Amino acid sequence: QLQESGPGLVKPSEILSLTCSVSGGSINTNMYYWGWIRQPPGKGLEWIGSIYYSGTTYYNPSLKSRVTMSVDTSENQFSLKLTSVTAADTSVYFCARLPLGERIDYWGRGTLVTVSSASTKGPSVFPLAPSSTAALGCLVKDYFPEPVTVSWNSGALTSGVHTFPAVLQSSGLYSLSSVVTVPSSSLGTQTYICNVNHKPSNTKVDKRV
Amino acid sequence: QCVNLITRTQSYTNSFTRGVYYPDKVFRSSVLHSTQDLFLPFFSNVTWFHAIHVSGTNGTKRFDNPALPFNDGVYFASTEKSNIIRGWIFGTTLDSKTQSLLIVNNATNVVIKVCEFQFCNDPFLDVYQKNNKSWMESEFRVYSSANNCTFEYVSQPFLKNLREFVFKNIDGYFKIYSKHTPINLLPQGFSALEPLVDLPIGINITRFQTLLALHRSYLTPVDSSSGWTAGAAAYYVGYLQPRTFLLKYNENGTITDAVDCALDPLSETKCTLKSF
Amino acid sequence: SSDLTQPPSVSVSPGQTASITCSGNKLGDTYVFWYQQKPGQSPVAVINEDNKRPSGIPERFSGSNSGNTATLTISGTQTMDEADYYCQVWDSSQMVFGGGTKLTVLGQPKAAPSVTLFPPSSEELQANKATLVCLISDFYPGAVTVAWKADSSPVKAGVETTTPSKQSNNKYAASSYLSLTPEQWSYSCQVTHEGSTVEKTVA
Ligand SMILES: *[C@@H]1O[C@H](CO)[C@@H](O[C@@H]2O[C@H](CO)[C@@H](O[C@@H]3O[C@H](CO)[C@@H](O)[C@H](O)[C@@H]3O)[C@H](O)[C@H]2NC(C)=O)[C@H](O)[C@H]1NC(C)=O
Ligand SMILES: *[C@@H]1O[C@H](CO)[C@@H](O[C@@H]2O[C@H](CO)[C@@H](O)[C@H](O)[C@H]2NC(C)=O)[C@H](O)[C@H]1NC(C)=O
Ligand SMILES: *[C@@H]1O[C@H](CO)[C@@H](O)[C@H](O)[C@H]1NC(C)=O
Ligand SMILES: *[C@@H]1O[C@H](CO)[C@@H](O)[C@H](O)[C@H]1NC(C)=O
Ligand SMILES: *[C@@H]1O[C@H](CO)[C@@H](O)[C@H](O)[C@H]1NC(C)=O
């Protein structure tokens, strides 16, 4: 199990920093490397670098002057730093484990990093016409940057949930919507709240619908 | 990709009289000849290394396989059979800063290169199965980069059967001497090492490393590689010193006996008298 | 190695055999690994070491590697096999990926879009803002156009529409947003999909 952590918004010509935490095993092993792989939205995979328990590193030649990876065996973590970033560095970053440093067996979930000069803005969650089966949801209005995680009733109501992709508006801000299809026999005898989480803005909203 | 696999232990044994080699390419017969150059002294305290790869361990504190000093020259010995020792690495820093010499043997040829190798901490040939029939060897775990190559040499391979080598680095020449001897048990007796190749490379050598080969392990034919098969490689290392030797040539021209003049008073008397 | 070339798209009918090719100099001298990535997820290895299937992978995945060509073969291709496939190699000191091949499965049935419309919420109207949400789900293929109507009169300003996105069940989802002032607030979202129009009216 691999989990990424780090800022999702980075200003241009600054430093991107990410950290991967490993659970269920120890980095202190000779059988594995620990690497980073990025994917621009709609494009292919690119290997950034790999690191070893002893600090031995391999870097992508196209980024070798800007990439630096570190390993912390005591805390089971490994970190990536990328300097002088531009919009070409906006992508999803996976931390992966590499059996013998030549393939990938376990990937991370992936964290999206956007390189822009724009400021972080939290969303303006609205209840989208509760129940007008009946469809109900909440509108996640102007926010930056992507993504916003929307859940329903903590993690219980996950049956008819559909979270639609965000729209990028002419204002440079994203809007999002989520919908749950529920049986109309439970119009009033059921609590339906949606949880909107925006990490860059540190926003957590529980909205009644 | 560089991986640490080898745990090396050492014991100490006796080089009785091994390491004698022909000092020049001149044929002599039925004569005693006195020479002065780099020899392995008789009854020397040589080091017996066991390099071990055990698969299925935990932790990383057990991996210790550092490069050995070269001193003035090396006597290398082995009694292996399953091609686990493939060659050697010679150089000072063993990285891209300086030049290094790599010798590799694979079942048909010997490849000798002088390049600015960025050697791995624990270099070894990676032998992996292709198409369930062939075995292919990779150098991706020996060095990460080989640049500015200045020398190259390809010939027939150098490598119960004792294999002995003498490496010296004098006057811009890397001189190698070799011998193969069928043994039963380091043996007694004599086996003069014969010249193998004189490489014209002006390189500075302070350290050397033995290069092994490891086969990948497959639990089942339908599974991928889970690492490398457990292996062991044992070798002997001694160091040359400037000595004077009284060598005996027989009727056919072979070196059948030798005397270390500096070993003890009796051998010094033999060298002074030019008789055995 | 050092350069992997892949076709950008491969289209196959259901039940047939799909072949994805990776090309490189002397690929036969090195292992090639195949990764499958479905939309919104992380890649999973389908083939390792040119012919080995990891646990959990269907038996219809097979691999070959010879000369300068590595092949990933899917026999009896199913809709669930519609993903992006990458070939990966390790060269001397770098990991090399292919450009990626998108696998399409033909013969998919026609699905008319499902349209849901929501009026501006009473809370949003209190903030001197209004937004009409048009939600379009489960239509194949992903080519939909959205036009708005305000009492049988087209409105062109304030419309933001998403490009269709493939979801888990291989269908497509799109959205459209109508920004309004509450003074300007019946409204209808007209969704056309290969000649058929779906209308939802709100007031
Ligand atoms: C060949 O050389 C090795 C070293 O390369 C010699 O081993 C050394 O042996 C001496 C005693 O002869 C050890 O010194 C003493 O050993 C014990 C254990 O520590 C103790 O009495 C003293 O505290 C003292 O250290 C020395 O440690 C040991 N060195 C190593 C590195 O193991 C070996 O004796 C030589 N063999 C011959 C045949 O000359
Ligand atoms: C044994 O080593 C030799 C020498 O490096 C290899 O033969 C070379 O292979 C390369 C790569 O195909 C060719 O470009 C050279 O021309 C070959 N040199 C020769 C034949 O002298 C050989 O492939 C190696 N064999 C194994 C099994 O690893
Ligand atoms: C060879 O390299 C060593 C360091 O490894 C250095 O101290 C020595 O002076 C060098 N010898 C020559 C002749 O340059
Ligand atoms: C080879 O050596 C030159 C100087 O002789 C150096 O500038 C260059 O970086 C080296 N080549 C490589 C590929 O590192
Ligand atoms: C030289 O070789 C011959 C081969 O028949 C052998 O008989 C003879 O003893 C050898 N001479 C020596 C060992 O001095």
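The residues of chain B that appear here are 14-23, 27-143, 145-176, 187-212, 216-306 by Swiss-Prot count, in order.
Method on record in the header is electron microscopy, 2.4 Å.
Heads up, the Cβ atoms here are built off N, Cα and C, so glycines get one too.
Among the mutagenesis entries in Swiss-Prot is B:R190 to K, noted as: Partial loss of biliverdin affinity. For the recorded site, B:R190 (mutagenesis position), the DSSP three-state label reads strand. Neighbour density for B:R190 (mutagenesis position): within 10 A of its CB lie 17 other CB atoms from the protein chains shown.
What Swiss-Prot says about the natural variant B:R102 to I is this: In strain: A23.1. For the recorded site, B:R102 (variant position), the DSSP three-state label reads strand.
Taken residue by residue with DSSP, B:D138 (variant position) is part of neither helix nor strand, so it is coil. One natural variant catalogued in Swiss-Prot, B:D138 to Y, is accompanied by this note: In strain: Gamma/P.1.
Counting every protein chain shown, 15 other Cβ atoms lie within 10 Å of the Cβ of B:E154 (variant position). Classification of B:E154 (variant position) by DSSP places it within a strand. Quoting Swiss-Prot on the natural variant B:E154 to K: In strain: Kappa/B.1.617.1.
B:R190 to S appears in Swiss-Prot as a natural variant; the accompanying note says: In strain: Gamma/P.1.
Per Swiss-Prot, natural variant B:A222 to V is noted as: In strain: 20A.EU1. DSSP assigns B:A222 (variant position) to coil in the three-state reduction, placing it in neither a helix nor a strand.
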Point to revise | Fewest-neighbour residue among variant positions, criterion Cβ within 10 Å, set B:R102, B:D138, B:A222 | key: B:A222
Exercise for review: Could you check which of the recorded positions (B:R102, B:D138, B:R190, B:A222) sits closest to B:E154 (variant position), going Cα to Cα?
Suggested key: B:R102
Review point. Cβ under 6 Å from ligand 2: which of the variant positions B:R102, B:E154, B:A222 qualify?
Key: B:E154
Check your understanding: At the Cα level, what's the spacing in Å between B:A222 (variant position) and B:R190 (mutagenesis position), rounded?
Key -> 12
Review point. To the nearest angstrom, what is the straight-line distance from the CA atom of B:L212 to the CA atom of B:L216, with 3 residues unmodelled in between?
Key: 8
**Study point:** Gap length 10 residues; flanking Cα-Cα distance, B:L176 to B:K187, Å
**Key:** 14
